Amino acid sequence: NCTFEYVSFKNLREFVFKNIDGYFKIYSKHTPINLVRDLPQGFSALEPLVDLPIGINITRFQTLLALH
Amino acid sequence: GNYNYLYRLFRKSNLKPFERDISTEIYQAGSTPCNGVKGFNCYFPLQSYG
């Protein structure tokens, strides 16, 4: 009942998450920013970190944060 | 018979490639409001090779 496990506003950190045939593919990019308000206009592209061969049916998701 | 070995007989839709659906929940074959409970048209979704 734990079918897999692994261990390894001055900035904007971007990520992409997708699944193909059970291969869950993870992409990333980081930069400093000076538009502290909101998303910058100009371009960037993400690059891969890992592909996880996990096989799960996924349709919904949620983020996790620090607490006081 | 060896009953350690089993396969899914029923599902609502086919697997995509490597869709690893392990769930053993009782299958309502339409007619009976099974709500996970055994009975007529409330099938166990697997079978054993025995």
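Per Swiss-Prot, chain B residues shown: 447-496, in order.
The backbone N, Cα and C atoms fix where each Cβ goes, and this holds for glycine too.
All protein chains included, B:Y453 (mutagenesis position) registers 9 other Cβ atoms within 10 Å of its own Cβ. Swiss-Prot documents B:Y453 to F as a published mutagenesis change and attaches the note Decreased HLA binding to NF9 epitope. Increased binding affinity to human ACE2.
Classification of B:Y453 (mutagenesis position) by DSSP places it within a strand. One entry in Swiss-Prot concerns the natural variant B:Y453 to F. Its note says: In strain: B.1.1.298.
All chains included, 6 other C-beta atoms sit within 10 angstroms of the C-beta of B:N460 (variant position). In Swiss-Prot, the entry for natural variant B:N460 to K states: In strain: Omicron/BA.2.75, Omicron/BQ.1.1, Omicron/XBB.1.5, Omicron/EG.5.1. The structure shown retains the original residue.
Under natural variants, Swiss-Prot gives B:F490 to S with this note: In strain: Lambda/C.37, Omicron/BQ.1.1, Omicron/XBB.1.5, Omicron/EG.5.1. Under the three-state DSSP scheme, B:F490 (variant position) falls in the coil class.
The two recorded residues B:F490 (variant position) and B:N460 (variant position) have their Cα atoms spaced 17 Å from each other. You'll find the Cα of B:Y453 (mutagenesis position) roughly 14 Å from the Cα of B:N460 (variant position).
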